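Worksheet: the structure to be examined is printed underneath.
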Amino acid sequence: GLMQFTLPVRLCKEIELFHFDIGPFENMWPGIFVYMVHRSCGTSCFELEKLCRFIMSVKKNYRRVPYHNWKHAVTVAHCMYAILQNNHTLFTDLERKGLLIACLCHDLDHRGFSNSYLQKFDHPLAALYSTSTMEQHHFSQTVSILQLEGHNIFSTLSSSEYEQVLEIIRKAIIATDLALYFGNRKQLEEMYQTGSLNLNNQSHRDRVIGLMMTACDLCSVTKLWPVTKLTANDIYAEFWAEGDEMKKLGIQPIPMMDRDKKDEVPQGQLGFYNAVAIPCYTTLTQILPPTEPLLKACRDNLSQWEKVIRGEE
Ligand SMILES: CNC(=O)c1cnn(C)c1C(=O)Nc1ccn2cc(-c3ccccc3)nc2n1
Ligand SMILES: [Cl-]
Ligand SMILES: [Mg+2]
Ligand SMILES: [Zn+2]
């Protein structure tokens, strides 16, 4: 009840900033996450005994992969926390509850491979879920952990508040399928331009929340250059292992996943910042003005990659 979590002074201050790094001490990440729920949603919204048990079961169900790991889960939750705290009044009691949990659970039991590799490998999950394969699994894994005895952090919501929040979490997690992002941003762009965008239209909220999810998920591109650069290594460690596995199936992988074409990474990041990151945080800043720091940090990192190409690093 009266058990507020407290961070050391530097974390207490820096955790409020979009570009915060949660640090290399694994055993503080749970406290950091509870700190963020308590400040974002209230000390009341979850029972601490149940939340703490949910967090540790979620941690156990992330794998020891180079990038799609427990640290990614908490990093993406922290980005959502920054967006929610900078857009205080635009989001309902339930949405804050559901989105921080969605972000923590959005990559549960990720094996380090894309939806494409599952389909070409012919993994069972690819027969169970024809599209958004890993994302339907991540949501499925979220529901399984909530149904463990003592793990229902939502127990004290009405039947209808309970169905609302599991619907928020499902849409939230599916939306991290980047193949869905391109169309979702195009529609938000069109609706903001023409003036039709209306946050009282539930189907318009859905789209906005989806872009928030893409923005939090991609937020490695919004950190200080040393963090961005060192995360890129982990991202490529998975891409290249997947390329390795493509070649074992007798398929030449795309260059992104071919460790022979490692030379061309700087140019590939340019592509990705230009085609995905910049449009994502631009459209997000238009809809939610106070998220501008994400756009500014992304532009700075674009500029840092331009300097790598030009031999200046
Ligand atoms: C920093 N975050 C990410 O990179 C990130 C995080 N989520 N997702 C999906 C990405 C991502 O798709 N990145 C891309 C996208 C296209 N690329 C093409 C190349 C490339 C080509 C030729 C030689 C070397 C590389 N590299 C790329 N990287
Ligand atoms: Cl506050
Ligand atoms: Mg994912
Ligand atoms: Zn993710």
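Going by Swiss-Prot, the residues shown for chain A are 724-1036, listed in order.
Quick check of the header: X-ray crystallography, 2.3 Å.
Note: Cβ is positioned from N, Cα and C throughout, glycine not excepted.
Feature annotation from Swiss-Prot assigns 3',5'-cyclic GMP binding site to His791, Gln992. Residues or ranges marked as active site, proton donor in Swiss-Prot (evidence: similarity to another entry): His791. Annotation source Swiss-Prot lists divalent metal cation 1 binding site at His795, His829, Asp830, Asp940. Under the heading of mutagenesis, Swiss-Prot lists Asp830 to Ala and annotates it as follows: Loss of activity and of zinc binding. Here the residue is the original one, while Swiss-Prot reports the published mutagenesis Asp830 to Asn with the comment Reduces activity 1000-fold. According to Swiss-Prot, the divalent metal cation 2 binding site annotation covers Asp830.
Location within the structure of each feature annotated in Swiss-Prot.
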residue: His791; record: 3',5'-cyclic GMP binding site; Cβ neighbours (10 Å): 23
residue: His795; record: divalent metal cation 1 binding site; Cβ neighbours (10 Å): 23
residue: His829; record: divalent metal cation 1 binding site; Cβ neighbours (10 Å): 29
residue: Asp830; record: mutagenesis position; Cβ neighbours (10 Å): 25
residue: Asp940; record: divalent metal cation 1 binding site; Cβ neighbours (10 Å): 22
residue: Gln992; record: 3',5'-cyclic GMP binding site; Cβ neighbours (10 Å): 24
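Proximity of the recorded positions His795, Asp830, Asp940, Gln992 to ligand 3, judged by a Cβ distance under 6 angstroms to any of its atoms, singles out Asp830 in sequence order.
When the Cα atoms are compared, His829 (divalent metal cation 1 binding site) and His791 (3',5'-cyclic GMP binding site) turn out to be 10 Å apart. Taking the centroid of the Cβ atoms of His795, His829, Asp830, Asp940 as the divalent metal cation 1 site, the other same-chain residues with Cβ within 8 Å of it are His791, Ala796, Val799, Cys826, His833, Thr899. Here the C-alpha separation of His791 (3',5'-cyclic GMP binding site) and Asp830 (mutagenesis position) works out to 7 Å. Here the CA atom of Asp830 (mutagenesis position) lies 8 Å from the CA atom of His795 (divalent metal cation 1 binding site). The two recorded residues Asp830 (mutagenesis position) and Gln992 (3',5'-cyclic GMP binding site) have their Cα atoms spaced 22 Å from each other. It is 16 Å from the Cα atom of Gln992 (3',5'-cyclic GMP binding site) to that of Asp940 (divalent metal cation 1 binding site).
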